[PDB]
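Enquirer: Below is one structure. I have some questions about it.
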4 protein chains.
Amino acid sequence: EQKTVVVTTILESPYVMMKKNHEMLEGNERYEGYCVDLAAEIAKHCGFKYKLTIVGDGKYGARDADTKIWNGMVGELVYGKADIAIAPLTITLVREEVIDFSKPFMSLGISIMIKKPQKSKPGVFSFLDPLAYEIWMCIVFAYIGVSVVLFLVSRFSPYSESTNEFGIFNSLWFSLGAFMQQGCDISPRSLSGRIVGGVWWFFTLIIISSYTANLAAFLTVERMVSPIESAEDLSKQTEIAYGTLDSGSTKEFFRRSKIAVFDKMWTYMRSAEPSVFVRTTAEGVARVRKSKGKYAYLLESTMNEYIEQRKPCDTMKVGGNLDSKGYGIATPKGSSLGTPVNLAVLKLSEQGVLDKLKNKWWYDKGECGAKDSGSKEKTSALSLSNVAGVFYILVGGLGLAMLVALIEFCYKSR
Amino acid sequence: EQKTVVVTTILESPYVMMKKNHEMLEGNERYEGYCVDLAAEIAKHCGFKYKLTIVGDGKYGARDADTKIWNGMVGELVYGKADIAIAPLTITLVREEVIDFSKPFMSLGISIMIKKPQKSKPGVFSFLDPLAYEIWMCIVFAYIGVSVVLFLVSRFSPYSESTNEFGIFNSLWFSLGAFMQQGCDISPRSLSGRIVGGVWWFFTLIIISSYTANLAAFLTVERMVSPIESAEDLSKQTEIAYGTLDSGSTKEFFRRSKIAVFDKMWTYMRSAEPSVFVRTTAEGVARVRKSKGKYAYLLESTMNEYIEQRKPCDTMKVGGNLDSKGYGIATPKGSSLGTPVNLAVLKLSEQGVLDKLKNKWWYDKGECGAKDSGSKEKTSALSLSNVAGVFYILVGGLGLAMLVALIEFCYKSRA
Amino acid sequence: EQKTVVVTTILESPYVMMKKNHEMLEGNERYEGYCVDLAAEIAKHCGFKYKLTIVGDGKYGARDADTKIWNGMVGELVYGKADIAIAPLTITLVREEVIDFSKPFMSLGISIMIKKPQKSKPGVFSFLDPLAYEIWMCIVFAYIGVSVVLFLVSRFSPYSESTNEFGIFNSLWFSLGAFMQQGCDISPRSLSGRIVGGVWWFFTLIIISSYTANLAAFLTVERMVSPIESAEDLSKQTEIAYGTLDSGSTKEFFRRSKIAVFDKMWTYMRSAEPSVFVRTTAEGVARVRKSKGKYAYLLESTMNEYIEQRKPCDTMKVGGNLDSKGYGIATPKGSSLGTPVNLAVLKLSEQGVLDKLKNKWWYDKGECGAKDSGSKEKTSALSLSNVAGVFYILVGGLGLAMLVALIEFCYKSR
Amino acid sequence: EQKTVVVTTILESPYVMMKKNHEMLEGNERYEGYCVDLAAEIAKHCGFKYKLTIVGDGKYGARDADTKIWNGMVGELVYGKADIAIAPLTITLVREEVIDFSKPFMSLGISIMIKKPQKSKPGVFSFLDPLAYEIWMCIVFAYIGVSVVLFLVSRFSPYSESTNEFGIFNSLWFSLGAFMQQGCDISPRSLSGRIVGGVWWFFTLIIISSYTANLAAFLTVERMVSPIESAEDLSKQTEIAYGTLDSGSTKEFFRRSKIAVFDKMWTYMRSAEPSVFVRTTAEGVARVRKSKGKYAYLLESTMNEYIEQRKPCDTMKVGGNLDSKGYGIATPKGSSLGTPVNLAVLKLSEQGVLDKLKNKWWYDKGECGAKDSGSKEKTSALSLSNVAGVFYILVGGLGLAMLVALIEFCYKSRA
Ligand SMILES: N[C@@H](CCC(=O)O)C(=O)O
Ligand SMILES: N[C@@H](CCC(=O)O)C(=O)O
Ligand SMILES: N[C@@H](CCC(=O)O)C(=O)O
Ligand SMILES: N[C@@H](CCC(=O)O)C(=O)O
């Protein structure tokens, strides 16, 4: 008369959590979580008796090669260890053909997860950065031209030789002194020269004012670096390594996806030399955190958004997710339990209690309000590294400067 | 053949479009599009003819208030006006209850679209913008008087008037270099003149500082542009506006959902006035183009990402997909052809023709060059264009002095 | 009552709002008195017809002195012209004298409302602001001393005295030109003088850099700053007049209040010139908007909030609530209706419908919601009025400069 | 008769406090405070004898839900161990059904409480703080090296060393003025020297700009601090924690009210651990005092206004009151004292004796009132202290140069 069933589940942290009294409790009491209280609600509607169990394989597990003999979690259904599965498991025809599935309870998709980027060590020459590259070339050519035009106009028969000191060497010297805003030893006596002298002042005044303003702007609200826009970039580059969780349905999806980017990524991962795949969520997390972002991990975004709130907040989503897929309850073929739980799942889908479960197990567990910069940093003094460049230039210049005197003296040695 | 199957259709690119000269063509040949091809695939695989018909009221339709009447294509299905529905009809519970669907053939999410904001190429002389015309003009007038007074004071009968170099031209040349803080070759000696020098120096000290400060502040403000992202801002931002197509089941979803984000959205849309809703997709996207920044629009991501690649290329997606849905071919309740249709759908799926048709229709029409993809977010770099004008001023200045020196020669050679 | 009642009500937008078709709507269907038809729960139980009736005097009503005449609402209740009032009216013993009350449905208090402040025109001399009076003073004494010390040490006996240009006049000239960062031809050429020269350069360098930095910060962020915040300021009031609603029981409360700050306020409000009070909401509103900078108005915080979200969004709450009191139903003494309606108000408080009663009007009409610092209009060009001071100084100095030459000329006339 | 009625009370300032000589005094004189004073007016109106008694567990108490056994003062009132109680217990319906109350004698508001923000005392040389110690150090060495190289290269024979003025001391004088951008009297002649000059010029041009930019940034970040205001954003801020007294009426209010912001507050108060709850006002205040900046507390505003006026003055109100409440004297149901007590309360209210008590217990007690008035420090201006040290450096510099001339005299005076 009486009847009981065995249930399969998995200790996924968003879905099932190990109760502190884990030493001796039964699976119907050992556990709490979205799967646990979903199962309780299902048994409340359908009335059937059950016991919770972990997946005996403790994993999703891969298909047996060349046979597709099922993994632990599916085999426990097919071979009578269990008759119902309530787990975060991907809906697909390659599974629907062997076992029945309920209506999906959630809709979700693949995402990348990456280490949150951090401030890099500043560049040795980064003191140039505000003013952009090309302008320095324009400045150089302008200085040349200005010196030449000054020299010519100064000496093009002002009525004559020796009438003033403006030699070409001295003309370059005047041109250089006028820029860095320093002592002026001489001045153009002639109108055309005073004219040439004039505009160069306005030009330097504007340039310097712009530079000093912009550098001041730069030091406020840094808001920099964004190394990857989407997996597009990850498909163009090859330095950063990546891979899926092993045995995952992502691997089968890529195995047959005809999209050129995804087909290229698949053929690479098939061709990848090191061990790109990870067996566990913990391994996938640790590998990225170890790699300082040099390796990136693919997972269903609903795990990422759970880990995102579990401090430290050193991980982030990027990209607009990969696809859309359902999660649902599963049932082996011919099992009488199938439709009486499927109708209960339909009830919950239309009654909306799942929104209560989602609130209870994700949104109430949000912690990391640091996303919105809830606390304001304080500026600190410049490090020596932020200006180090100028000292090398200085000392090198002095070193060169000594050499000239010796070579001049050796020329004048006879 | 028993009878030609009555097909309901609505004009929507790329699903269905009018032919270039449709008025010249056969009634079915009048139309072209993704679904028109698929209709031929259905006719092939199931082995019967079909008749294309435009949906009379031009909408999917919804349940009428307080009457439970059905209008739109669904109305035509529930009242037996047609035999099969061929349109990007989304599958939802409140309609599944009365019409039958094949296996889904495509998956989608909802998306948000906005106008591309600007083309901010700086003006040729915009570096002057901190000071405005009047300040420069008054500086110009002020410049003269200082020299004039210096000259007048410098030259008088010492009751020895030759004992100073402050001629008129030198009295100019002193003052310009003084204003630029470049120093001088000579310094005034009379008590009167030093006062003038002092006040002109003070004037300089104020002006140059003010200019530098203002330019710095201006760039500082520009750094904080902080554009809207991820639609989360629409929980709090209200300077923007947004809305949806009318009679779309998007509206039913929004008014039926209770998720606090989307509850807030429906609360806004239920109460904001004047009506943010729109009756047609064509004028809806035009509403964004007309609103030019103030009104955003919500639509299926498939449509957003079709449109945004079209020739004008003046709009873009923002944020990710809000949810997930799918299309299915639909037919009245108990239509015996429905299972043959489901088999045809399954075979066309397995054959990959669902890619074939999409690969024809989407990628060739991707005529926008997709430049300025945002892959280099300014990097705070001060572009050369922003300062270009000064180089023209410099070159012109140098160009003039040649001609000056030439006429100076022509003078010195005959005076 | 004759199985029929005329509910005393007042048209006030936080509680009752006229329907558009008031030319043809009649009875309760002329309005949306959700603020009443819940408390009418006992009217539902008794089944008597209730008409939402406009208070005859259109005002909260009052009680006279001497004659003790009862006005408006109060009059029509005590004279038996009306029978039940659900009007938003203040609980006070002066009314408990002749009528009785239910438990108050909500609590509120005295509030004060002013026109939102605005940026005035810039000050003529406001260009001085970054350094303040003390520093601007001290610079002068520093300049004096530096010149004096230079003159002293430069004219120790060289061995013949006055072997260099550094007279006192020239010393003042040199030190002034050194302050302004200007070309000075003469040089100390002496140890003590060079020492003195150095420090003055370092001093000016620091001063100027500080000034420019601070002004740069000043232009980035603006804050209007409210001129007053407290009742103490209103006791120290300069010109801004203030007053309560006329005929309002807050006025009698102020007449009753003995506490020294409020007694001083009252004795001012007694001794202020006539027309300091206002009789209606609209009169107070217009007076405040007319008072660009001359008057401030006091009202109940719930009405302040109800206005604060309306258009134009040009008013603000200032300060805290001055007191607290309840609003509740009022009825003639010992009424066979007034007794049981308290049961309705009680159990409606247990049901918590007060939250809906608030939300439907105060929060659904939030309208002019949050404004913050996120994005602003371009700072735009600096106006001439922000620097006008310098031009006056300049032209004044030039005008003076000629005078010295004429008097010098007349001195050298013999 | 009257068997020496027992009054229950809990110690709290200014309500009731111990006498400083309670180690040796006896009777009700062992105490001071608002309520124990008012007890004399109660005895005046009742005509009865009474004794003060300390509440054993020292708290108001709670229903103890899932058990429904009252404790605290309410416990003593329901189990008949307390004849009458006088304490700042607020009247609530969940209490009124257990105990009687007089007319309310005083009105209250709930308040938030925080530590004072520490005053930003300037440093004597804080003007240096933008530029870091190592840079200031290394500038000196670079200045030395440049000067030495300029000297050496200038005076090596030109083929004769008398041909130029660049002596060692003159070489030190050139470089200093060049670094300060003050110009100079003389200019280097040889190509090597001009190279050195240009290098040193570029170096200063970089340094001075960097210094100015950093100082401007440093002030800018400061300005926009925007401290917490009205404290309602404790519903939104999370870096700063806030507490509430155990068993207090507030502990019910946040469970029992259902306004959304207070809902998320109660969710915080439920979830946060170490718990927000505290057993005593004294140690909660101590917790705030030690947990400066990061911690806050909820209390009756009347208590904050008592506490914040004490000599330490390190704490203050923030924001407006949360609600409105009152206090009444309490007694078991149907006590024949109740109506006499209500009459006494009414009389004392009408007589204004409430103020005659209150004035002694707050207005003489206030001993901190220093607030910005007449003028305000915070507006924009820099204080003199913020740059003060430079003036000391200047004065000392001028003070030194006298002695140089004095030793120059002491040399020359015996040539
Ligand atoms: N292990 C999950 C997810 C794997 C994946 O993301 O592909 C499943 O196969 O159902
Ligand atoms: N017509 C679709 C929505 C189309 C859209 O919002 O883009 C529906 O029934 O929901
Ligand atoms: N609502 C107040 C009138 C306004 C006032 O007192 O200022 C009353 O019930 O009397
Ligand atoms: N004395 C108040 C304390 C209120 C509180 O702090 O929660 C009471 O009766 O509970």
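The chain as shown is numbered from 1 upward.
Technique stated in the header: electron microscopy, 4.5 Å.
Just so you know, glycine gets a Cβ as well, placed from its N, Cα and C.
Reproduced below are the annotations present in Swiss-Prot:
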BINDING   C:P88, C:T90, C:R95, C:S249, C:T250, C:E300  L-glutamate binding site
MUTAGEN   C:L93 to Y (Swiss-Prot position 504)  Promotes dimerization. Strongly reduced desensitization
VARIANT   C:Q181 to R (Swiss-Prot position 607)  In RNA edited version
Enquirer: Taking CB atoms only, which of the recorded positions C:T90, C:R95, C:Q181, C:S249, C:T250, C:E300 fall under 8 A from chain D?
Expert: C:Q181
Enquirer: Which of the three DSSP-derived classes (helix, strand, coil) applies to C:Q181 (variant position)?
Expert: coil
Enquirer: Considering only the recorded positions C:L93, C:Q181, C:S249, C:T250, which possess a Cβ situated under 6 angstroms from at least one atom of ligand 3?
Expert: C:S249, C:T250
Enquirer: Checking interface proximity: list the binding-site residues among C:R95, C:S249, C:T250, C:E300 whose CB sits under 8 Å from a chain B CB, in sequence order.
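Expert: Listed in sequence order, the binding-site residues near chain B come to none.
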Enquirer: Any same-chain residues 6+ apart from C:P88 (L-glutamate binding site) with CB under 8 Å of its CB? Would you list them in sequence order, or say none?
Expert: C:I10, C:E12, C:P14, C:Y15, C:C35, C:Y327
Enquirer: To see if you understand the setup: which same-chain residues, six or more apart in sequence, place their Cβ under 8 Å from that of C:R95 (L-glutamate binding site)?
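Expert: In sequence order, C:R63, C:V74, C:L89, C:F101, C:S249, C:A330 meet the Cβ cut-off.
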Enquirer: Measure from the Cα of C:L93 (mutagenesis position) to the Cα of every one of the recorded positions C:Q181, C:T250, C:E300, then give the nearest.
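Expert: With Cα distances computed to C:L93 (mutagenesis position), the winner among C:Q181, C:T250, C:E300 is C:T250.
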Enquirer: Measure from the Cβ of C:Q181 (variant position) and count the other Cβ atoms within 10 Å, all protein chains considered.
Expert: 21
Enquirer: Please give the maximum pairwise Cα distance, in Å and rounded to a whole number, for the L-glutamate-binding set C:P88, C:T90, C:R95, C:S249, C:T250, C:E300.
Expert: 18
Enquirer: Any same-chain residues 6+ apart from C:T250 (L-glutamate binding site) with CB under 8 Å of its CB? Would you list them in sequence order, or say none?
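Expert: In sequence order, C:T90, C:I110, C:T244, C:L298 meet the Cβ cut-off.
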Enquirer: In Å, rounded, how far does the Cα of C:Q181 (variant position) sit from the Cα of C:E300 (L-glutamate binding site)?
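Expert: Rounded to a whole number, the Cα-Cα distance is 61 Å.
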Enquirer: Just counting, how many other CB atoms are there within 10 A of the CB of C:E300 (L-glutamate binding site)?
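Expert: Its Cβ has 21 other Cβ atoms within 10 Å.
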Enquirer: When you measure from the Cβ of C:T90 (L-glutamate binding site), how many other Cβ atoms are you left with inside 10 Å?
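Expert: Result for C:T90 (L-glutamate binding site): 20 other Cβ atoms within 10 Å.
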Enquirer: For C:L93 (mutagenesis position), what is the secondary structure state per DSSP, taken as helix, strand or coil?
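Expert: It is helical.
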Enquirer: Among all chains shown, work out which of the recorded positions C:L93, C:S249 has the most CB atoms within 10 A of its CB.
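Expert: Within the set of recorded positions, the most crowded position is C:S249.
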